[PDB]
Number of protein chains: 2
Amino acid sequence: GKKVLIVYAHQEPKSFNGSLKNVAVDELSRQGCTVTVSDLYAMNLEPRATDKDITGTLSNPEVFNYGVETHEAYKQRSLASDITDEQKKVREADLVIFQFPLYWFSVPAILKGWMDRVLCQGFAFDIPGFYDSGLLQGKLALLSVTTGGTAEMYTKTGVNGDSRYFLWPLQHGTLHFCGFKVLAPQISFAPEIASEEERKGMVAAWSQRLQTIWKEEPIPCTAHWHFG
Amino acid sequence: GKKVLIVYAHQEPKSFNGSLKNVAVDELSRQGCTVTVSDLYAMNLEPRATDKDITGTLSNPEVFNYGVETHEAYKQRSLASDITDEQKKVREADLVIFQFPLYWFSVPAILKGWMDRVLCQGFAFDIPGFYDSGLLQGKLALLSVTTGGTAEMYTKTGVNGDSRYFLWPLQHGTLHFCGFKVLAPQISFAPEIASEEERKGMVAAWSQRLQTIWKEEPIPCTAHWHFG
Ligand SMILES: Cc1cc2nc3c(=O)[nH]c(=O)nc-3n(C[C@H](O)[C@H](O)[C@H](O)COP(=O)(O)OP(=O)(O)OC[C@H]3O[C@@H](n4cnc5c(N)ncnc54)[C@H](O)[C@@H]3O)c2cc1C
Ligand SMILES: Cc1cc2nc3c(=O)[nH]c(=O)nc-3n(C[C@H](O)[C@H](O)[C@H](O)COP(=O)(O)OP(=O)(O)OC[C@H]3O[C@@H](n4cnc5c(N)ncnc54)[C@H](O)[C@@H]3O)c2cc1C
Ligand SMILES: CC1(COc2ccc3c(c2)ncn3-c2ccc3cccc(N4CCC(N)CC4)c3n2)COC1
Ligand SMILES: CC1(COc2ccc3c(c2)ncn3-c2ccc3cccc(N4CCC(N)CC4)c3n2)COC1
Ligand SMILES: [Zn+2]
Ligand SMILES: [Zn+2]
């Protein structure tokens, strides 16, 4: 069998993002996959990296060190329940799909917070123990991104540069760092200015792609892919 | 006269980041600059983009569109006061310094949320009115970033690749997009493994740089600079 986690970051269920998430649930479920959705806004996910992320502290340390404390907390199974619930979903997933609108050439802050807090030292990677040696090796990940800008704007000659450029910290610095193999991104450009028919086509294209997702080869998640 | 805003994202006042922020306040204050610090964790800054960002009644209360609602709220002077307070500090600043530890090759989520929520359409940019025509034109911005990884790890052939690569979404996609001129980044590598005196040297180097900050030329914030 195959298990899929969709990490979804949009406020509005009727949005284009919400439609992309729903068609992924519907297609993957039809195939007989196990599917789970983390709807970050609906969960009111905490994005801040704070001492609340470590449970069971009787007396605060004089000096708070988020990196040291969360690494230790992971090993002691004393992370906050929201984090460990997400970690269980990741641990079990064969494929993690991130569904989000592009915000400032990156993920919305609530999703950045999921990355910062969930993908902790000892769980997702170790030092050393990263990139191909990351702890989530054997899993796949995919970014499904929507944009304001058109595909042409996101070319090397366009004002926003190649779309691949902004993908580097996400695909490579985050997903590959943790040991994921990365499937090619699904970028749905400029739905807001698209016709109704074009919008429906972008949704259908995603659904169609998912029919054969388990047959895809990952990208070579290298500097050449992103910048060459 | 000159006005400086430091947008600071670290949980711990005794941290290396805290020392870099404090030396910036000390040196810029000595020069006679007006200095303000936004201590995001101390302020418990909201990172999530939600309908709480608009005060009062929404334009469309049935289907929530963050971009539309915040642009209209900006125009109607109906944004939440945390956002408007930040916008006043930015509007008045000649230089905005971001002081943060690198988190997943980007800003911590709390700082990402500052960018997402404060730099709204109508305030920071318009369409048209972006890149060099952005609404924060005539201002400078600087990233002062600390890392886990060493300088060697941040070369083209190093394990994490060139540091410039992941600066793109921040420098270009955010700061240049809003009209800032970008000063060369201050990257303080691997303080945690440095000796005490090496750390003191990195703090002194930052203070020294600030002495002559107003004499610096911006970088050419191009794809070529980041990836060539
Ligand atoms: C803080 C912030 C930062 C941003 N930064 C960037 C950036 O760096 N770069 C960039 O390019 N953009 C940026 N944007 C723009 C943002 O990426 C886009 O607005 C977003 O991707 C649009 O997706 P959506 O789901 O919100 O669209 P929606 O407005 O929800 O969708 C568009 C239309 O599709 C309709 N729709 C929904 N489902 C379907 C369906 N099944 N079939 C047909 N139509 C359907 C909706 O009803 C709607 O009319 C930013 C936006 C914000 C708020
Ligand atoms: C979620 C997360 C994601 C991360 N992602 C990345 C990543 O993508 N890439 C990467 O390279 N790193 C990453 N890191 C590592 C992170 O960037 C570093 O741990 C951080 O930059 C270290 O800065 P600090 O201020 O926390 O250090 P500290 O631990 O505060 O500094 C070291 C020491 O300096 C001391 N000190 C303070 N002031 C002074 C002074 N004036 N003189 C001398 N010593 C002083 C302190 O007391 C402390 O003992 C990540 C960390 C986390 C938690
Ligand atoms: C020119 C066209 C539109 O291209 C675009 C739009 C947004 C683009 C873009 C290219 N590159 C970047 N951003 C950004 C960047 C930051 C934003 C911070 C807040 C809000 C934004 N949005 C909200 C939605 C609104 N419709 C546009 C501004 C933002 N957008 C119309 O077809 C392409
Ligand atoms: C090998 C050396 C250390 O290099 C490094 C460290 C972290 C590096 C790195 C190079 N590239 C990336 N990251 C990351 C990435 C994500 C992280 C998500 C959560 C926590 C992290 N930190 C917390 C602090 C801890 N000391 C290290 C892991 C993270 N770090 C020791 O001198 C260089
Ligand atoms: Zn990679
Ligand atoms: Zn630029």
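For chain A, we keep the numbers from Swiss-Prot: what you see runs 3-230, in order.
Every residue gets a Cβ built from N, Cα and C, even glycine.
Feature annotation from Swiss-Prot assigns FAD binding site to A:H12, A:18-21, A:104-107, A:148-151, A:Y156, A:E194, A:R201; the stated evidence is experimental evidence. Annotation comment: Swiss-Prot describes A:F127, A:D128, A:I129 as substrate binding site. According to Swiss-Prot, the feature Zn(2+) binding site maps to A:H174, A:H178, A:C223. Here Swiss-Prot notes a mutagenesis experiment, A:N162 to H, with the remark: Loss of activity toward CB1954, no effect toward menadione.
Structural mapping of features recorded in Swiss-Prot.
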residue	record	Cβ neighbours (10 Å)
A:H12	FAD binding site	27
A:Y105	FAD binding site	24
A:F107	FAD binding site	24
A:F127	substrate binding site	20
A:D128	substrate binding site	13
A:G151	FAD binding site	16
A:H174	Zn(2+) binding site	23
A:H178	Zn(2+) binding site	23
A:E194	FAD binding site	13
A:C223	Zn(2+) binding site	22
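Cβ neighbour count for A:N19 (FAD binding site): 22 (other Cβ atoms within 10 Å of its Cβ, all protein chains included). Across the recorded positions listed here (A:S21, A:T149, A:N162), the residue whose Cβ sits among the most other Cβ atoms within 10 Å is A:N162.
Among the binding-site residues A:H12, A:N19, A:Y105, A:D128, the ones with a Cβ under 8 Å from a Cβ of chain B are A:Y105. Neighbour count (other Cβ atoms within 10 Å of the Cβ, all protein chains): 10 for A:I129 (substrate binding site). Distance noted between the C-alpha atoms of A:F107 (FAD binding site) and A:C223 (Zn(2+) binding site) is 18 Å. In this structure, none of the binding-site residues A:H12, A:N19, A:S21, A:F107, A:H178 sits close to ligand 4 with a C-beta under 6 angstroms from any of its atoms. On the backbone, the CA of A:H12 (FAD binding site) and the CA of A:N162 (mutagenesis position) stand 23 Å apart. Spatially, by CA atoms, the recorded positions A:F127, A:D128, A:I129, A:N162, A:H174 include one closest to A:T149 (FAD binding site), and that is A:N162. Taking a Cβ distance under 6 Å to any atom of ligand 1 as the criterion, the binding-site residues A:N19, A:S21, A:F127, A:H174, A:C223 reduce to A:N19, A:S21.
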